[PDB]
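Peer 1: To start, I am sharing the structure in question, which I have written as structure tokens.
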Amino acid sequence: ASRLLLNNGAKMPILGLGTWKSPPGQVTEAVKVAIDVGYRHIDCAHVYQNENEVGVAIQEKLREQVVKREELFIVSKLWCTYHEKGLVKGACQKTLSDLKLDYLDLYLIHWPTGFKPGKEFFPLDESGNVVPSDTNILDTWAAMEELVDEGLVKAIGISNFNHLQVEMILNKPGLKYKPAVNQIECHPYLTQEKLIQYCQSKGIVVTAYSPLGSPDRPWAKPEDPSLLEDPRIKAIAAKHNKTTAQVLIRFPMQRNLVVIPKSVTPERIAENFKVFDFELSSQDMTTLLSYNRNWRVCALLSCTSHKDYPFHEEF
Ligand SMILES: NC(=O)c1ccc[n+]([C@@H]2O[C@H](COP(=O)([O-])OP(=O)(O)OC[C@H]3O[C@@H](n4cnc5c(N)ncnc54)[C@H](OP(=O)(O)O)[C@@H]3O)[C@@H](O)[C@H]2O)c1
Ligand SMILES: O=C(O)Cc1nn(Cc2nc3cc(C(F)(F)F)ccc3s2)c(=O)c2cscc12
């Protein structure tokens, strides 16, 4: 509808605002505008290095009595350098301190790969390989469950897990909480049908990231594929008298996914919200699904030999 139910009974807004690459100097105004426009879900992470500034916006709007806390669905994520069981609570509390909140709605394992603990987000050796840590997804999951038990987070989940990694959590001895959500890259050029079918079949809500193809990702080249400029998608938009962004946001919604487009531009933040008053046809949905090229925006070559690297599997 406009929300999907999670395994804890919470209603997750199907549309949220993404914050990766939203600079600290611009993000506060972006989140204020988004809340005004009607977004009730913000996707955050410690590695985005902007949680303080998102927190400022949230507090402004709570103080303005625009929203109360219970009407917001705030997501953040545990960065790769904090997979050690003993570091998880501190990481969560730092995020909470930065966001100026007392709890998160959802806290995710950001990637299945643990990285060497320390002050660098991407610890590299002298040949530029990311340095891994002696951590594993099951032990980290156990530490995530403690956060629920402690009341710091309402729901926990995973991000960028392949179907075997999801399976490993579900099959964990002594599992206490099933993951609520798996947040994965999803757009017409990477449709993920098998992994979505798997996750949904298992009662895990899927959130689609990079739904516009992340045209501002820092490793994009001007010649790379571009969803917003794909003339085939432009045609589908024109037929509905919508923008290509609206089509791209609507597409995951009709697959029963949560979607989290990012913008720091007020006009676009508003534009991107106007997706609840039209429907893509069956033909439109099939056509968009047929553009799948297994083209992935978010992967790092410097991690491909990690034991937990998620993208060697078919799904
Ligand atoms: N879990 C993970 O590992 C992971 C990985 C990637 C992303 N994510 C999450 O998913 C969110 C969304 O993915 P993303 O940031 O990679 O990219 P995205 O949402 O696919 O694309 C954002 C880009 O599209 C532009 N844009 C947005 N609305 C527009 C519109 N209506 N017209 C034209 N251009 C438009 C933005 O420009 P402006 O901002 O300048 O307006 C920005 O350059 C992230 O911010 C983050 O919250 C999670
Ligand atoms: O992690 C995000 O949400 C987006 C993101 N994505 N990436 C690309 C990444 N790919 C991976 C791949 C892995 C893995 F699991 F495949 F090894 C782990 C961490 C990363 S981060 C970045 O380099 C980066 C710098 S700040 C935010 C990012």
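Chain A is numbered as in Swiss-Prot, which gives 2-316 for the residues shown.
Header entry for method reads X-ray crystallography, 1.7 Å.
Cβ coordinates are placed from backbone N, Cα and C, and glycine is handled just like the others.
The annotation NADP(+) binding site is assigned in Swiss-Prot to 10-19, 211-273. In Swiss-Prot, a mutagenesis experiment is listed as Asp44 to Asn, annotated with the note Reduced glyceraldehyde oxidoreductase activity. While the structure shown retains the original residue, Swiss-Prot records the mutagenesis experiment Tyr49 to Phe with this note: Complete loss of glyceraldehyde oxidoreductase activity. Annotation source Swiss-Prot lists active site, proton donor at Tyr49. Mutagenesis annotation in Swiss-Prot: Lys78 to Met, described as Reduced glyceraldehyde oxidoreductase activity; the structure shown retains the original residue. The annotation that Swiss-Prot gives for the mutagenesis experiment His111 to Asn reads: Reduced glyceraldehyde oxidoreductase activity. Look at Swiss-Prot and you will find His111 tagged as substrate binding site.
Any idea what these are sitting next to in the structure?
Peer 2: According to DSSP, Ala221 (NADP(+) binding site) is assigned to coil rather than to any helix or strand.
According to DSSP, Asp44 (mutagenesis position) is assigned to a strand segment.
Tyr49 (mutagenesis position): 22 other CB atoms within 10 A of its CB, across all protein chains.
The secondary structure of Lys78 (mutagenesis position), as reduced to three states from DSSP, is extended strand. When Cβ atoms from all protein chains are considered, those within 10 Å of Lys78 (mutagenesis position) total 25, not counting its own.
DSSP classifies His111 (mutagenesis position) as coil under the three-state reduction.
Every protein chain considered, the tally of other Cβ atoms within 10 Å of the Cβ of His111 (mutagenesis position) stands at 21.
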Peer 1: How long is the line from the C-alpha of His241 (NADP(+) binding site) to the C-alpha of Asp44 (mutagenesis position), rounded to the nearest angstrom?
Peer 2: 28
Peer 1: Which one is it: of the mutagenesis positions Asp44, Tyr49, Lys78, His111, whose Cα lies the shortest distance from the Cα of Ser211 (NADP(+) binding site)?
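Peer 2: That would be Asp44, nearest by Cα distance.
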Peer 1: Hey, which of the binding-site residues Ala221, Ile261 is the loneliest by Cβ count within 10 Å?
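Peer 2: Minimum Cβ neighbour count within 10 Å, taken over the binding-site residues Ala221, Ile261, occurs at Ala221.
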Peer 1: With the cut-off set at 10 Å between Cβ atoms, which of these binding-site residues ends up with the most neighbours? Options: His241, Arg251.
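Peer 2: Buried the deepest by this measure is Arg251.
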Peer 1: Given the recorded positions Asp44, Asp231, and counting only Cβ atoms in the protein chains shown, which has the most within 10 Å of its Cβ?
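Peer 2: For the recorded positions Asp44, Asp231, the Cβ with the most other Cβ atoms within 10 Å is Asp44.
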Peer 1: Could you tally the C-beta atoms, other than its own, that fall within 10 angstroms of the C-beta of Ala271 (NADP(+) binding site)?
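Peer 2: Other Cβ atoms within 10 Å of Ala271 (NADP(+) binding site): 15.
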Peer 1: In which DSSP state, out of helix, strand and coil, do we find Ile261 (NADP(+) binding site)?
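Peer 2: SS state of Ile261 (NADP(+) binding site) = coil.
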